[PDB]
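Written below as C-alpha cells is the structure these notes are about.
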Amino acid sequence: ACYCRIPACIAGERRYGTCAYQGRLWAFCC
Ligand SMILES: [Cl-]
C-alpha cells in the first residue's frame, strides 16, 4: 500500500513523488 513518509522510503519500497501536508514534505512511498 502507499504511505506518505518522512524522511524516506525503505528498501522494498520505491518513491513515487511527494506529499505536502501539515507544512512538511513527505516521500510518497509504495
Ligand atoms: Cl522527505
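Quick note: numbers on chain A are straight from Swiss-Prot, i.e. 65-94, in order.
Recorded method for this deposit: X-ray crystallography, 1.7 Å.
Note that Cβ sites are derived from N, Cα and C of the backbone, with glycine treated the same way.
Among the mutagenesis entries in Swiss-Prot is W90 to A, noted as: Almost complete loss of bactericidal activity. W90 (mutagenesis position) falls within a strand when secondary structure is assigned with DSSP. Same-chain residues at least 6 positions away in sequence with a Cβ under 8 Å from that of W90 (mutagenesis position) are, in sequence order, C68, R69, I70, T82, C83, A84.
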